[PDB]
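Here's the structure we're looking at; comments come further down.
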Amino acid sequence: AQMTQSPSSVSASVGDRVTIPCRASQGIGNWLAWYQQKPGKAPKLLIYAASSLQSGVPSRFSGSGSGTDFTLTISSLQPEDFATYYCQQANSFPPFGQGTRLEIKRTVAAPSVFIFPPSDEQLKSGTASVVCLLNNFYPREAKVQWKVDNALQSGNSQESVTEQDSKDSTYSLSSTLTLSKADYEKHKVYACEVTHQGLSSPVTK
Amino acid sequence: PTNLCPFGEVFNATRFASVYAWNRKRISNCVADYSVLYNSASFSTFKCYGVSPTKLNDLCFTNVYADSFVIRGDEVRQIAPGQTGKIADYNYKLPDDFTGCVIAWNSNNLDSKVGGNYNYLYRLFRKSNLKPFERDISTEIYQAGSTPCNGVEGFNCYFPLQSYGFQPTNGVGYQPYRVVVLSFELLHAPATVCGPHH
Amino acid sequence: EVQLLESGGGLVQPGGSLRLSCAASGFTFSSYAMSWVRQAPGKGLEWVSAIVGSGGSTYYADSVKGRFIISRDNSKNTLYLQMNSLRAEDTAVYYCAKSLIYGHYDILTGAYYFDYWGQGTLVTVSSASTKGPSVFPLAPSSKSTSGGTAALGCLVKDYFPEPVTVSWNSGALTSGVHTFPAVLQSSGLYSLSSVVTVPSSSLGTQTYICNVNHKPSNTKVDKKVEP
Ligand SMILES: *[C@@H]1O[C@H](CO)[C@@H](O)[C@H](O)[C@H]1NC(C)=O
């Protein structure tokens with residue numbers, strides 16, 4: 001059971017002054033740590049005792065807060081500061097949770113949605129997979145809802161998203177539908193519906 | 001002599017006694033640089049009586065005792081000659097004679113717990129004040145009224161030991177402090193604990 | 001320089017045993033609490049277990065009580081994690097970490113910040129045999145893309161274990177290509193896709209092959225993506 005809560009994402013540009021709020025369970029007092037993680041890599045202690053700069057850590061990181069409301073602030077955002085940040089109660093090992101993703105701000109861009117039916121060869125193996133791309137959209141949160149014969153699908157879809165592209169500061173999404181050729185013969189209303197901020201209404205292809 | 005006094009075992013001992021069961025370590029036949037002791041780090045209290053700290057780098061003593069225990073911050077002031085209160089009266093008492101040093105530091109980061117740590121205890125009741133350096137580890141039920149308790153807790157019948165609740169929300173008067181008390185004993189004997197200069 | 005060097009990670013079947021090791025240097029090991037932290041794919045860090053400098057008090061995450069034991073040899077400046085009865089979900093990267101402050105005696109008592117961290121070993125709990133992937137196209141049909149934006153690709157399906165390396169024309173098509181992160185299907189096999197956004201007009205008439213490469217099984221497929 002987790003002990004701390006910070007927002008899922010914060011969006012910022014190099015140079016900016018960034019703050020991350022953190023609400024702790026009562027009764028933590030002083031014992032609050034901030035940790036930085038780049039993907040796949042070990043996390044790094046940035047701040048301890050809620051406001052102490054850890055050795056070797058750049059002075060632009062600072063920590064403040066009393067009681068149950070704490071906050072990490074990054075005065076002058078550098079490009080290497082985009083990472084995930086966790087606020088962590090420093091006793092009885094609480095779980096980390098989703099942390100706060102520090103991503104690059106950018107104008108909101110809608111995804112170029114594509115739909116791809118299953119292969120010939122894969123239908124020789126006896127299984128079918130339907131791919132719905134979502135290319136180069138800024139607001140990462142998205143909905144993709146498959147529709148077989150205008151009925152909603154559940155539990156048969158798998159997504160995976162790339163990290164923010166270095167060049168265009170956008171995200172991409174793929175969603176895969178799993179279907180056996182036995183269950184693939186009741187077909188031909190196969191749609192992908194994307195609910196996204198860049199679109200005034202949901203789009204289907 | 002020549003070999004260095006083992007202050008590390010006292011000062012860096014991982015766990016400290018409860019004040020009521022305070023511990024005493026005897027220091028003998030060794031050489032003790034007290035300027036390094038200052039310089040271990042960050043002692044919130046380093047007070048001496050009957051001796052100057054800038055001088056027991058030059059002094060020898062028959063024996064040196066080191067008493068350690070844990071208390072609340074706002075009780076550290078009771079570890080001095082002439083003090084009164086729960087700790088001085090009922091748990092640990094220095095004489096007016098005292099020639100030694102009282103050293104203490106905040107140990108929140110080692111002795112507190114998020115819901116409170118109740119393992120450090122102090123004696124809350126006693127029928128008379130402790131004598132200097134006396135130790136009481138007894139747990140007789142305390143008869144605060146006229147009715148013989150006969151070993152069972154009643155309204156005027158209290159178990160004599162009470163628990164600190166060390167929790168990080170406390171703030172310094174109620175956070176735990178580790179205390180070390182050094183006694184310097186000139187007994188009718190050879191000196192064996194000396195400063196590096198003498 | 002403090003260093004923490006991890007070893008012992010690898011692939012084990014459900015129910016197996018693994019022993020992890022975290023060799024420590026650059027500090028007085030026996031004075032610091034140490035812990036094991038891990039990160040399963042697509043989840044967040046979690047404390048596996050921890051132990052005070054002396055070894056006399058230890059903590060376990062609920063999901064691993066009774067199955068993992070943490071220990072240390074202070075002589076050899078080494079921390080261990082004996083893992084038994086492993087389950088699929090124990091699959092993760094395991095880091096070891098050192099407590100900033102020294103001198104804890106009880107693992108739930110005191111303040112616990114972790115300054116130094118090892119690099120991590122990967123632990124894989126699976127009964128999948130080494131196997132190479134299969135490559136399927138991603139339908140470069142000309143419907144709905146009569147303009148300058150068109151999407152195609154390949155599909156690296158049903159391999160174990162990771163990794164899979166995808167190139168397009170031996171590293172010559174760099175701009176516009178997004179290789180997705182793989183996913184663990186319910187079959188116990190990995191799948192991903194490699195999509196390229198190309199101007200549909202020509203940009204090289206059908207000059208595209210995806211260079212899939214699966215080192216564990218020695219599989220290389222150059223599949224051409226034609227309508
Ligand atoms: C206590 O321990 C630390 C290292 O473990 C050391 O730097 C410090 O000097 C020690 N203090 C004493 C009084 O020995």
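FYI, residue positions are counted from 1 along the chain as it appears here.
Cβ atoms here come from the backbone N, Cα and C positions, even for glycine.
Residues or ranges marked as domain 'BetaCoV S1-CTD' by Swiss-Prot on the basis of experimental evidence: B:3-196.
For B:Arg15 (variant position), other Cβ atoms within 10 Å of its Cβ number 16. Looking at Swiss-Prot, you'll find the natural variant B:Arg15 to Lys (Swiss-Prot position 346) noted as follows: In strain: Mu/B.1.621.
According to DSSP, B:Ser44 (variant position) sits in a coil region rather than a helix or strand. Here Swiss-Prot notes a natural variant, B:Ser44 to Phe (Swiss-Prot position 375), with the remark: In strain: Omicron/BA.1, Omicron/BA.2, Omicron/BA.2.12.1, Omicron/BA.2.75, Omicron/BA.4, Omicron/BA.5, Omicron/BQ.1.1, Omicron/XBB.1.5, Omicron/EG.5.1.
The number of other Cβ atoms within 10 Å of the Cβ belonging to B:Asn109 (variant position), over all protein chains shown, comes to 25. Under the heading of natural variants, Swiss-Prot lists B:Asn109 to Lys (Swiss-Prot position 440) and annotates it as follows: In strain: Omicron/BA.1, Omicron/BA.2, Omicron/BA.2.12.1, Omicron/BA.2.75, Omicron/BA.4, Omicron/BA.5, Omicron/BQ.1.1, Omicron/XBB.1.5, Omicron/EG.5.1.
Shown in sequence order, B:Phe166, B:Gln167 are the residues of the chain, 6+ apart in sequence, with a C-beta less than 8 angstroms from the C-beta of B:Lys113 (variant position). Where Swiss-Prot documents B:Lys113 to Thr (Swiss-Prot position 444) as a natural variant, the accompanying text is: In strain: Omicron/BQ.1.1.
Here the residue is the original one, while Swiss-Prot reports the natural variant B:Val114 to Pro (Swiss-Prot position 445) with the comment In strain: Omicron/XBB.1.5, Omicron/EG.5.1. DSSP gives B:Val114 (variant position) a coil state; it is part of no helix or strand. Within its own chain, B:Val114 (variant position) has B:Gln167, B:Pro168 as residues 6 or more apart in sequence whose C-beta sits under 8 angstroms from its own.
Looking at Swiss-Prot, the entry for natural variant B:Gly115 to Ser (Swiss-Prot position 446) says: In strain: Omicron/BA.1, Omicron/BA.2.75, Omicron/XBB.1.5, Omicron/EG.5.1. All protein chains considered, the CB of B:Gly115 (variant position) has 11 other CB atoms within 10 Å.
Among the mutagenesis experiments that Swiss-Prot reports, B:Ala144 to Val (Swiss-Prot position 475) is described with the note: Increased resistance to neutralizing antibodies. Of all Cβ atoms in the protein chains displayed, 14 besides its own lie within 10 Å of the Cβ of B:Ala144 (mutagenesis position).
Under the heading of natural variants, Swiss-Prot lists B:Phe155 to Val (Swiss-Prot position 486) and annotates it as follows: In strain: Omicron/BA.4, Omicron/BA.5, Omicron/BQ.1.1. For B:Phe155 (variant position), the Cβ neighbour count at a 10 Å cut-off comes to 8, with all displayed protein chains included.
Sequence-distant contacts of B:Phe159 (variant position), defined by Cβ-Cβ distance under 8 angstroms and a gap of at least six in the same chain, are B:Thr139, B:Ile141, B:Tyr142, B:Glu153. For the natural variant B:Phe159 to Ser (Swiss-Prot position 490), Swiss-Prot gives this note: In strain: Lambda/C.37, Omicron/BQ.1.1, Omicron/XBB.1.5, Omicron/EG.5.1. The structure shown keeps the original residue.
Here the residue is the original one, but Swiss-Prot notes a mutagenesis experiment at this spot, B:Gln162 to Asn (Swiss-Prot position 493): Reduced host ACE2-binding affinity in vitro. For B:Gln162 (mutagenesis position), the same-chain residues that are 6 or more apart in sequence and have a Cβ closer than 8 Å to its Cβ are B:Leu121, B:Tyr122, B:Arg123, B:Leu124. Look at B:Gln162 (mutagenesis position): DSSP puts it in a strand.
Quoted from Swiss-Prot, the note on the mutagenesis of B:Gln162 to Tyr (Swiss-Prot position 493) is: Reduced host ACE2-binding affinity in vitro.
Under its mutagenesis annotations, Swiss-Prot gives B:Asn170 to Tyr (Swiss-Prot position 501) the following note: Increased binding affinity to human ACE2. For the recorded site, B:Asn170 (mutagenesis position), the DSSP three-state label reads coil.
Of the recorded positions B:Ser44, B:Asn170, B:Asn170 has the largest number of other Cβ atoms within 10 Å of its own Cβ. Distance between Cα atoms for B:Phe155 (variant position) and B:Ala144 (mutagenesis position): 9 Å, as a whole number.
Checking the variant positions B:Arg15, B:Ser44, B:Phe155, B:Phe159 against chain A with a Cβ-Cβ cut-off under 8 Å leaves no residue at all.
Ranked by CA distance from B:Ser44 (variant position), the recorded positions B:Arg15, B:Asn109, B:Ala144, B:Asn170 have B:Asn109 at the top as the closest. Of the candidate recorded positions, B:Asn109, B:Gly115, B:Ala144, B:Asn170, the one lying closest to B:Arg15 (variant position) when CA atoms are compared is B:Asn109. Secondary structure at B:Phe155 (variant position), as computed by DSSP, is coil. B:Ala144 (mutagenesis position) sits 30 Å from B:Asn170 (mutagenesis position), counting Cα to Cα.
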